[PDB]
Amino acid sequence: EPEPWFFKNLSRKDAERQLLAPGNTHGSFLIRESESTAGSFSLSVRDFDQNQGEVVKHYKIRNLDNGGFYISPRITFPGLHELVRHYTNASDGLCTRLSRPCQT
Amino acid sequence: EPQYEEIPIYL
């Protein structure tokens, strides 16, 4: 649709406050447009650190030419929806498995 | 400039 994890104009610092709000837990995520790098997307994910507690981590989602997304060129996807589906099924290298979209 | 994570390779 509007896909529930897609918050395209959210800054890094607001993505962080958003994911660390009540209602979110480990694996809670959102995809936004990149702040530092124009043209890309960034995946923001809530995670559990052994010694630090709740933390937000950020990955770069990059464009393969035209219609290909990846975080690592190892696996690429036709759209952001398939990327999200993959890392919900298995962390596959990611700091954590993705569970549910950022609750607002 | 702001920190991003990467997916590691297995070595």
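Since chain A takes its numbers from Swiss-Prot, the residues it shows come out as 123-226.
Each Cβ is built from the backbone N, Cα and C atoms, and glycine gets one as well.
The annotation domain 'SH2' is assigned in Swiss-Prot to A:127-224.
Counted within 10 Å of its Cβ, the other Cβ atoms near A:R154 (mutagenesis position) come to 23, all protein chains included. Quoted from Swiss-Prot, the note attached to the mutagenesis of A:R154 to K states: No effect on interaction with SQSTM1.
DSSP states for the domain 'SH2' (A:127-224), grouped as helix (H, G, I), strand (E, B) and coil, give 18 helix, 32 strand, 48 coil.
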